[PDB]
Amino acid sequence: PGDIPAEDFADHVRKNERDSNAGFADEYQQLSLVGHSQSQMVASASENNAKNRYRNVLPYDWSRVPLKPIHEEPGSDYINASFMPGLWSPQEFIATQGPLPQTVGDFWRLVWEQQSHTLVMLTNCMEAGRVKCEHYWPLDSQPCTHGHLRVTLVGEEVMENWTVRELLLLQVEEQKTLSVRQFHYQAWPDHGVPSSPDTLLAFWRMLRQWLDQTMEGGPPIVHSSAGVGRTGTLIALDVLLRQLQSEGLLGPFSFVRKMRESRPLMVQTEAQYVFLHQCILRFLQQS
């Protein structure tokens, strides 16, 4: 179904790189046509005006992740977040924007209601003086509370290009806790690419090693600033590398197309689309 056999992928990438990525640019032009005739009426509602970081980056109605409604609060079921397809499921991941000050509580409610044990953060809170995402997790000195939830920082290990944080999410009305592990990649510029495929692959190997041991609960929640660009590139990397290993096939164009049906702008620059292919190529060279 358009899938490329593993043995054929290296040649496919080289063909699309010719003439300054002439083949990749045409594939990206075709991908940019996908999914625009779908409604965004919930995200566009006046009640939800202050809940979207970017007016022109909104979830589609059919694939948005609803929150449980709060009695007499219109729009309380809305968060800028979408179910994203994976290897096995159309709900394998959740892509969401970087929380705003006024949606940090909704974000943690999303984590709780989905029972997601894994967060992936691909943005810094501020980049070159420009705000990208709220620092939505607590410091180790004081837990933070939102609605019926208490969030506690339990541990934090800092590496050269990423940080892993261990969090405890307690729903006070239920007396039930959720352990959440946050994988924060700290060297991926907005609308750009990491410095090399090797460092992103190292981050991915760590994340996938964790996920292959943590499959209880809901989908991993992946986010950046808009929740489309760095988010879509990482999700595509993980799905395609697992497709490579579990099926011996790779279908990047097909997967990004499915992603665009669920949420706009996934893999947000042509450079990120090319970078995605160069990472898979490096994973084969490393193999």
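We're sticking with Swiss-Prot numbering for chain A, so the shown stretch reads 797-1083, in order.
Header says: X-ray crystallography, 1.6 Å.
In case you wondered, yes, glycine gets a Cβ from its N, Cα and C as well.
Every protein chain considered, the tally of other Cβ atoms within 10 Å of the Cβ of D986 (mutagenesis position) stands at 20. DSSP assigns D986 (mutagenesis position) to coil, not to a helix or a strand. For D986 to A, Swiss-Prot lists a mutagenesis experiment annotated as follows: Loss of activity. Acts as a dominant negative mutant.
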